[PDB]
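K.L.:
Could you have a look at this structure, given as structure tokens, before my questions?
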Amino acid sequence: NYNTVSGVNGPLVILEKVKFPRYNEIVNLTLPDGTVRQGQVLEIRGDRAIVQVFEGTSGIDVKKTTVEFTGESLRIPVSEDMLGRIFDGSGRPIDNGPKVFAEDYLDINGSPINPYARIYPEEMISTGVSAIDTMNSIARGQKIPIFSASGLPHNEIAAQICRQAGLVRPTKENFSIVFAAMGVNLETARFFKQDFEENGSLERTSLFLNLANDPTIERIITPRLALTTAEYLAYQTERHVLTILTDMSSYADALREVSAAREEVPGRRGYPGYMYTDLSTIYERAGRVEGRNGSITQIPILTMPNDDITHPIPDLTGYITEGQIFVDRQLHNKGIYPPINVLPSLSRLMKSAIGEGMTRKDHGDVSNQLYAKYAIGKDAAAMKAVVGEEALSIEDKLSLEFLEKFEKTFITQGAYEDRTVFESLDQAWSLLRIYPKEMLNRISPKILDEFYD
Amino acid sequence: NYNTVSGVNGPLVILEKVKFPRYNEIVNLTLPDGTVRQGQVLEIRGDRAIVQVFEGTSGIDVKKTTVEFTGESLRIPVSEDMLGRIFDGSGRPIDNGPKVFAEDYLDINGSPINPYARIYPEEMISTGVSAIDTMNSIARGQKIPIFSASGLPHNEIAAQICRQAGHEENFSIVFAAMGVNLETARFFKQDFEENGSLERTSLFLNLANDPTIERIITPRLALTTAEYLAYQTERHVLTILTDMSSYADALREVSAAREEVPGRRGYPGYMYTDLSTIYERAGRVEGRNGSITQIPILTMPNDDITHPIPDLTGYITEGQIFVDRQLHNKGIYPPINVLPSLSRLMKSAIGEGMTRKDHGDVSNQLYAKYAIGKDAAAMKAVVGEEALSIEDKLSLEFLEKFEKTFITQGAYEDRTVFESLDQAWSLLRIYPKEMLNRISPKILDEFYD
Amino acid sequence: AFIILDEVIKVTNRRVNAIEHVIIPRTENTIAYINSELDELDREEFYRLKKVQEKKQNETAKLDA
Amino acid sequence: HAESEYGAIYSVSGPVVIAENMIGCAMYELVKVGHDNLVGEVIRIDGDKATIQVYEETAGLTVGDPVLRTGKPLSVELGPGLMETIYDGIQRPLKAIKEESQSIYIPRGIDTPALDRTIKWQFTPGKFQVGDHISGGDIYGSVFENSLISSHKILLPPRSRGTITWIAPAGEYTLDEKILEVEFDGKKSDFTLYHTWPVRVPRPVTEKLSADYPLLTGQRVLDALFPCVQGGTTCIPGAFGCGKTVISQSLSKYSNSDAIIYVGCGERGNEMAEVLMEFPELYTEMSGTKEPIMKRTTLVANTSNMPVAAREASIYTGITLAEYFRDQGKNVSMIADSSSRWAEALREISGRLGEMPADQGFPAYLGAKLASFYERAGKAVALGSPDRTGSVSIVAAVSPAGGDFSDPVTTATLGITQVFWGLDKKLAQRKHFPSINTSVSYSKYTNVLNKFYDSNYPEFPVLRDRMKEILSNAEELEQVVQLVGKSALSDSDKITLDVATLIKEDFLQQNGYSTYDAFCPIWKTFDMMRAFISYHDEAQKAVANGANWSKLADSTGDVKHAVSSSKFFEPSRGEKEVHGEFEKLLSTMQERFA
């Protein structure tokens, strides 16, 4: 324990008379007021060391402060008792329970899956949503994000997804998920809490809650703890691990804040240059392990700033994660059920859960045909809104009515309403019947004769 | 010589406890692998010195390397036996020939021409292209910049221009490659071989596989070659710098390594004097029958002429040759945009006694017709397909006609000034005689044929 | 003349429709993207200048000792 | 080897580690730092303290950790055994590392050999006689690794020339066993089947040669619009998740080249996992019976969760491997996934180094490295008595921000590229087939590609220029239709629009999941384009006869449906049945005459 400190500038700390410091090492900071704040080591040069304070450097004496260095790297108290119990962003229990007994102490940074040991996404799952089935399939163990906008029903959609996940999946051992929030709103926290309570999955799931009132360091460290927890659940516990993370934008802005506070060289849009790799850290952690049962399925949730799909956040998210589910504000003001844009939203591998032997061979072709009819309907909608209603051909109006029906019926179901995959395929088969016989060029003759009543 | 160094930052090397250092001097260094390289001292401070490596500082041990300084600046061995031969970026022959006998040895930086000893060339050199010799007059002794885009065949246009260039005395061509691609060098070699003027030409080849930091000296070497050709051999010389954007990027890299104050696009602050030094390789002298004219070529970043490189190149040199990507995407021959393109030497090179008295008038009329056609095109885009009544219709028709005929003369075709004048006279027959306000009474009565 | 006036009115309505969701949206989007690019470039230049000033300040602070 | 040249760890920040008390270490030289003996490359030097860049994870390291300099630069092993092997950033086998560590995760400070020293192969002295004078690049023997690619060349080590002294008899041996001994002015030196070559310096060749040999793309748009020959540089810029990895995998699939080099950089692990899983499932149907795509390709893995420098290291290693494959006298290709990740890695490298950034946070040396990597590949005769003509193609995927070409990566790539293939998110979002802008993507090698396509006496240039002109006219017609309307155009314009839709749906659009449209043969695409041009010329001739466009399109439904049915077709046998359909168009014209 070193009581020696030299300088203080902004939200950081620098100490001397120390040696052999470890990168991102756990360090206990005892202030003059008796306040104990946890911190991590930043860099070490010669006999001098520099670290960043999580709780802030506000109200701390230079010569009256003591510091204890563990020397070990970042360590989290992972266990099998975390299920059903809620934890905060700092690791402390938010459930007001007693001391949690750690089964194992492991680095929250997480270990990248070896390429040869990495197994490809397989099987399938039922999300209860038609768009999460027909338009864009969701594999079990794969990783896909969700792009929403501020003011939109992102929390409601996430709640519906989390509630209908394990419910619909059984129609394909219950599915276990993990809830994680970093620097989010108290209202959204209450909504998410009521959502997890209503879903009743809170007993079989774990929760990491980092309030916006709390520091940025804790919020950024919450994702690491959740990653280590999900990893321990998908490896040591050998169970199916679903990853639900929210408010990534706050963590991003906080990351940019930390990058700017250290006067580091910023990347695009004032963000960090390592931001891509920083996101890719927890992005590439998802996948399947050969020889090991269970898998970690990443279902992140982010909000594009000012409803801009061209924002660096969404760009880097797509550059990190493979595939995403976009939520447009255009259909959010329509009053219809949750606004998923079929065009922008896509899955990395939709061909893995398709074909015969899994569900049906009529899935993929119908998806391509429906996407084609929808896109053609959109272009025809633009043309109709441009020139006029009498300036458009028959196929234009047909695809327009087909897309409108697809939005009003197929796209609009409900939050508490979980549509079965069979119901989705049936509704899609009924949706294709609205279009003409020569309308869909992406469909085969056999499937066309089979689906048409 | 010094075997002791202080520290090394990137390509830049810095030594301590050095005596009798020479700023901007040639230095020969022997590395641990037995490899020898050349370098130039950037700066000297106190007992310490800072030098830069042209071939790169990679793969060198500080302990086993020895830096031998001549104590004098860079001196190139200019000779008249370099005709028809070729050299690398370090000066070594790439033609697989032996070492030529040097006639003289002087600085590659060249020497500044006196203000009162300068001469303003009235010389008229036929370009051979209908869109060249007419629009922007090619004059020996002047400086016309060339700006291109990515994936643009500017090398083909430059080669076709060099082939249609070469009144009893021919014009010598000197080329300087800075970070040039292998395919570019191969195509240039193929064109030069197809022309047959390779025997009367010479160049220093610095490829992309070769160091680009040593290519900056290559251009200076070629400049000194042109200066030695003009001030001694007394002959017409034409200098051309390929991929000058790579040279600017290299200079920006050297400036960035020096941790100095960066300018626009990371360019150096003294680059204004540097770029000028690249544009100072042209001009003739009083009493000299020979004429040296530099015709550098660079690629504008992101197809933007608003970039610092193109802006400085355009502001320094007189006139610039711009290449539109759309007209190049049309499939027609070379895509020169007459709007951005201009020539300041087209004044004294026009009129009777040089080409024709109908030259300047038809040029201004061509520019006016092109501009009117452009505005009529924008109007045709904004308004209907009726081509905006009468005037704009004839303007657009004449614009498209001049684009499909006058703009594209073909790469393998060399046309005279009279042929271009007659073709323009036939192309101006579509428009009324009173429709041209840029043509005077004599010019309107010039060709009624 | 009334029929021709009807056709001309149709052309005018078409031009108005083309000046509504077409030209206006394109110009607005282009202006937005250009503004973003210019602001980002200015931010990068200002960042480089701040880094230069920080470098000079660091050098001066190093020489002061 | 008990030389004990050692510096001490001084300053450590992120991936960057500055080590002092070492004057012996050179720049860009391999050195083992830390207590785990992790590999690293020294970048800069200040006084007695040199700044070193670590290519691995610096987590866990502490001050006082020794750093041993090897004294030599970055190098990789060249020879047999590299085929069908997945190597990490350290060029160590991934399967062997996972088996040794007994964990699905990635450890730190592990040391393993590139190839397998316990691996045996049957090597035979390739046409070389004892006593004959040999030099660097000459083949000292041949060994068959697989049933398809046979006689993997053992090349004479660099900087070696002289006469063959003691060459042991042919037979079964390993890569670590010397198969020959040559006497020279450098006295005695042992030569083996495996020769180590520096990754910093590409494998040298004899002389640069003009490439008249076009490389088969397998894709219609790739063969037509922007061509790529053997040794040519074709850029593959695309947005995030735009199908860049899919297009890369397809390119590594349908390639007509000999070998394939696919190096993932900062990409998803699921991509490499799916690639490794679908590798064995795919087998060649050509010569060399019983052979998969895994044995005919090599995979380098740099994970997104892995180090930043690991991507650039794997890129350079893949470049050296492709250079070694090109030195083997065979046409190969290098597949780079998300080179922009390596660019950003260099950005963080120079950024942490304290150097001033230029564009997009990247350094000013980015363009030099890009141009060097572009000029590195090509078609040239390799070293050795054999005098074979080798070829190396460069394929690099770029992931610009927001799909903007204004990004430094796109510009620097397009600058040194003689060919560029753009990826659009417009047709990718509609679940349409492969998306490329016909008004943007272009190739400078298209001329020589047409001259090469003239070998079969097909017309590439005429059909391509006609289709491109019709495409541009269709674009202008689209702008005009969007301006005024579809009733304000003429019969020729409407026919051009119909031909545009037909060329878009029945040609440009091909299902990759299909058992037919997934791969289009040269003769198939040529016949399709020929029938399209014939139908277009016939329609134009019929329109000039005074016939309406609607009436002409009324009886042309059969020929239209027949033209749209040319996507399925069949195998190599029965191709004539397609050609005959052209006649069915001609007769149809007569049917339009009556």
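By the numbers in Swiss-Prot, the shown part of chain D spans 20-283, 738-1067.
Cβ atoms here come from the backbone N, Cα and C positions, even for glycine.
According to Swiss-Prot, the protein has these features:
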- D:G257, D:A258, D:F259, D:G260, D:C261, D:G262, D:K263, D:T264: ATP binding site (BINDING)
- D:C738 to S: Reduces splicing reaction speed. Inhibits splicing; when associated with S-284; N-362 and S-737 in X10SSS VDE (MUTAGEN)
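Map these features onto the structure and tell me what's around them.
P.N.:
Of all Cβ atoms in the protein chains displayed, 25 besides its own lie within 10 Å of the Cβ of D:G260 (ATP binding site).
DSSP assigns D:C738 (mutagenesis position) to a strand.
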K.L.:
As a test of the contact definition, list every same-chain residue at least 6 positions from D:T264 (ATP binding site) whose Cβ is closer than 8 Å to its Cβ.
P.N.:
D:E740, D:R741, D:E744, D:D810, D:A870
K.L.:
Taking the center of the Cβ atoms of D:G257, D:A258, D:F259, D:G260, D:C261, D:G262, D:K263, D:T264 at the recorded ATP site, which other residues in this chain have a Cβ no more than 8 Å from that point?
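P.N.:
Neighbours within 8 Å of the Cβ centroid, excluding D:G257, D:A258, D:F259, D:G260, D:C261, D:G262, D:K263, D:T264: D:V265, D:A870, D:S872, D:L896, D:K898, D:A901.
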K.L.:
Rounded to a whole angstrom, what is the C-alpha distance between D:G262 (ATP binding site) and D:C738 (mutagenesis position)?
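P.N.:
Spelling it out, the Cα of D:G262 (ATP binding site) and the Cα of D:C738 (mutagenesis position) are 15 Å apart.
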K.L.:
Ranking the binding-site residues D:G257, D:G262 by other Cβ atoms within 10 Å, which is at the bottom?
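P.N.:
It is D:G262 that, of the binding-site residues D:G257, D:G262, has the fewest other Cβ atoms within 10 Å.
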K.L.:
Output the one of D:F259, D:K263 that, of all these binding-site residues, has the highest number of other Cβ atoms within 10 Å of its Cβ.
P.N.:
D:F259
K.L.:
By the criterion CB under 8 A from chain B, which of the binding-site residues D:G257, D:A258, D:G260, D:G262, D:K263, D:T264 would you report?
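P.N.:
Listed binding-site residues passing the 8 Å Cβ cut to B: none.
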K.L.:
Out of D:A258, D:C261, D:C738, which has the highest number of nearby Cβ atoms, where nearby means within 10 Å of its Cβ, if these are the recorded positions?
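P.N.:
Of the recorded positions D:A258, D:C261, D:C738, the most buried by Cβ count within 10 Å is D:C738.
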K.L.:
Where D:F259 (ATP binding site) and D:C738 (mutagenesis position) are concerned, what is their Cα separation in Å, rounded?
P.N.:
14
K.L.:
Using Cα coordinates, what distance in whole Å links D:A258 (ATP binding site) and D:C738 (mutagenesis position)?
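P.N.:
Computed Cα spacing between D:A258 (ATP binding site) and D:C738 (mutagenesis position) is 15 Å.
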K.L.:
How far is it from D:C738 (mutagenesis position) to D:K263 (ATP binding site), counting Cα to Cα, in Å?
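P.N.:
Per the Cα atoms, D:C738 (mutagenesis position) and D:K263 (ATP binding site) stand 12 Å apart.
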